[PDB]
Amino acid sequence: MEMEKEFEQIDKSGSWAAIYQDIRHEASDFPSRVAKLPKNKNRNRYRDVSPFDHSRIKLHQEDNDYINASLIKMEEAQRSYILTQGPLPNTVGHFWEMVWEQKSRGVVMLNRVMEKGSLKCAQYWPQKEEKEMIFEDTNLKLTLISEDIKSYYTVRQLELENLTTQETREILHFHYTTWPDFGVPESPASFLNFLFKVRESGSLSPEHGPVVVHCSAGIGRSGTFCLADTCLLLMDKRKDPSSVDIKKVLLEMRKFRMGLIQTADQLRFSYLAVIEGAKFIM
Ligand SMILES: CN1CC[C@@H](c2ccc(F)cc2)[C@H](CO)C1
């Protein structure tokens with residue numbers, strides 16, 4: 001079926017939970033043996049969210065190459081994304097090592113450091129120009145260059161320096177600051193505006209390594225971001241945009257990381273975002 005009318009048909013019939021449970025039943029199951037090794041317990045935020053072995057990002061290190069991060073490679077859309085958990089106190093250096101080694105331009109953050117009164121990820125970037133951060137375990141230096149605070153999101157320019165080689169690179173930090181503590185946003189308008197700002201920066205384009213996207217577990221809000229981006233790109237590329245099947249795209253993405261889209265409300269919000277976004281593109 002088309003999307004907008006499949007949408008109204010699920011609303012009128014109130015069957016979002018049944019649709020979402022079908023997706024969960026059909027989703028791929030691949031091994032994640034490296035994630036579960038005892039030496040990696042303090043590298044995982046949640047025991048039930050792990051990268052598959054076949055698609056995990058490897059750190060360029062001979063001691064321990066493990067990080068909770070997955071490469072989502074979308075062949076028809078010609079887009080790639082790295083989806084990862086929010087960094088932990090003992091993985092902030094690994095996080096920036098990955099950004100460096102994978103040649104990423106942009107980092108997309110969809111959570112606040114504190115939500116619901118608890119810490120959802122480490123304070124992994126500097127908050128003042130004159131107070132830079134040094135990660136001694138991976139030999140990197142990170143400096144805040146500029147910060148632009150808007151009503152729904154903040155954009156930061158950061159300098160990452162590899163202290164071994166003295167090479168430097170400019171990294172863009174795109175921080176969506178207004179996702180509610182509970183539920184999903186009422187309108188997709190500010191989320192779509194944010195996605196378009198990331199696109200306009202070059203961070204999603206083939207001349208750079210894959211964008212790094214995270215929330216707390218790296219599967220819920222993060223899944224909504226890449227699912228909406230890929231579906232809108234396919235609607236631009238194909239002769240028949242109504243052929244784009246968001247459930248099929250989501251199942252394809254779940255071949256590369258488990259659990260993408262965590263609730264039926266997130267599924268409905270993803271439909272809403274693609275539907276509204278397709279009208280603005282034209
Ligand atoms: C966590 N999950 C359990 C089932 C496993 C599996 C094994 C054999 C198969 F034919 C199909 C699935 C999967 C890969 O090992 C990991």
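The deposited model was determined using X-ray crystallography, 1.8 Å.
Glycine is no exception: its Cβ is also placed from the backbone N, Cα and C atoms.
All chains included, 27 other C-beta atoms sit within 10 angstroms of the C-beta of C215 (mutagenesis position). What Swiss-Prot records for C215 is active site, phosphocysteine intermediate.
DSSP classifies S216 (substrate binding site) as coil under the three-state reduction. The feature substrate binding site is assigned by Swiss-Prot to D181, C215, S216, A217, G218, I219, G220, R221, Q262.
Swiss-Prot lists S50 to A or D among its mutagenesis entries, and the accompanying note reads: No phosphorylation. Within 10 Å of the C-beta of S50 (mutagenesis position) we count 22 further C-beta atoms, all protein chains included.
Quoted from Swiss-Prot for the published mutagenesis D181 to A: Substrate-trapping mutant. DSSP assigns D181 (mutagenesis position) to coil in the three-state reduction, placing it in neither a helix nor a strand. For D181 (mutagenesis position), the Cβ neighbour count at a 10 Å cut-off comes to 9, with all displayed protein chains included.
For the mutagenesis result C215 to S, the note given in Swiss-Prot is Catalytically inactive mutant; abolishes sulfhydration.
Within the same chain, residues at least 6 positions away in sequence whose Cβ sits under 8 Å from that of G220 (substrate binding site) are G259, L260, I261, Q262, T263, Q266. Taking every pair among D181, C215, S216, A217, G218, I219, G220, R221, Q262, the residues recorded as binding substrate, the greatest CA to CA distance is 16 Å. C215 (mutagenesis position) sits 14 Å from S50 (mutagenesis position), counting Cα to Cα.
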